[PDB]
Amino acid sequence: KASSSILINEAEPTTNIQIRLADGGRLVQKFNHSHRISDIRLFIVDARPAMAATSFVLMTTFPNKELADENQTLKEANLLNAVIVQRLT
């Protein structure tokens, strides 16, 4: 089952990415530093009813860099910003 319930524990430091829609839509995504952004694929697929065919992108603001994962933990990307911004257009 797509993660979907990816929630940030209230006892450990984890990264949380939020996504807003240019049409007045908003979604919250919480990820763990030891997880792989690949998990987002199942999560998105779970709530991918409208995104079905929407051009979107995910990027962080602090360092101002384009997302970049791999497959292992999330911090391994060296970009663990904790709070990232995702745009939907």
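The numbers used for chain A are those of Swiss-Prot, and the residues that appear cover 282-370, in sequence.
Structure determined by solution NMR.
Placed from the backbone N, Cα and C atoms, the Cβ positions cover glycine too.
Among the features that Swiss-Prot reports, domain 'UBX' is placed at 291-368, with the record citing sequence analysis. The residues of the domain 'UBX' (291-368), classed with DSSP into helix (H, G, I), strand (E, B) and coil, number 15 helix, 24 strand, 39 coil.
Swiss-Prot lists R301 to A among its mutagenesis entries, and the accompanying note reads: Reduced interaction with VCP. Taking all protein chains in view, 15 other C-beta atoms sit within 10 angstroms of the C-beta of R301 (mutagenesis position).
For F343 (mutagenesis position), the count of additional Cβ atoms within 10 Å of its Cβ stands at 11 [all protein chains shown]. Among the mutagenesis results in Swiss-Prot, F343 to S has the note: Reduced interaction with VCP. The residue drawn here is the original one.
What Swiss-Prot notes for the published mutagenesis of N345 to A is this: Reduced interaction with VCP.
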